[PDB]
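K.L.:
This structure is in structure tokens; I'll ask about it shortly.
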Amino acid sequence: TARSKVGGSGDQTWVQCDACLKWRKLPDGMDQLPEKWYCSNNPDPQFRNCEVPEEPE
Ligand SMILES: [Zn+2]
């Protein structure tokens, strides 16, 4: 199952891309974590390519 973490402040879960290992803010409204998750899965088009730098926090 795709790896997730909760940010230290507690306001945001992040999911790790199984290809590039960057952490992406978890898309809202997901019914489940998939077996593998990639930037390419992101409903947010700004964080859909592994080359996009990882957001802070
Ligand atoms: Zn990626």
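Count begins at 1; order follows the chain as displayed.
Per the header of the entry, the method used was X-ray crystallography, 1.4 Å.
Just so it is clear, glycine is given a Cβ too, placed from its N, Cα and C backbone atoms.
The following feature annotations were taken from Swiss-Prot:
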type: BINDING; residues: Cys17, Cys20, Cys39, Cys50; note: Zn(2+) binding site
type: MUTAGEN; residues: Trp23 to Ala (Swiss-Prot position 419); note: About threefold increase in catalytic activity
type: MUTAGEN; residues: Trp23 to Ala (Swiss-Prot position 419); note: Diffuse nuclear localization, possibly due to loss of DNA or nucleosome binding
type: MUTAGEN; residues: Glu35 to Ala (Swiss-Prot position 431); note: Strong decrease of binding to NS1
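Just tell me what is around each of these and how deep it sits.
P.N.:
Residues near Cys20 (Zn(2+) binding site) in space but far in sequence (CB under 8 A, at least 6 apart, same chain), listed by position: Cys39, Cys50.
Cβ neighbours within 10 Å of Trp23 (mutagenesis position), excluding its own Cβ and spanning all shown chains: 18.
Counting Cβ atoms from all protein chains shown, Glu35 (mutagenesis position) has 8 others lying within 10 Å of its own Cβ. Classification of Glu35 (mutagenesis position) by DSSP places it in coil, neither helical nor stranded.
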K.L.:
If you take the centroid of the Cβ atoms of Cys17, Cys20, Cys39, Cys50, the listed Zn(2+) site, which other residues of that chain have their Cβ within 8 Å of it?
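P.N.:
For the Zn(2+) site, the extra neighbours are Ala19, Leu21, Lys22, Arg24, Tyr38, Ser40, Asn49, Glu51, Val52.
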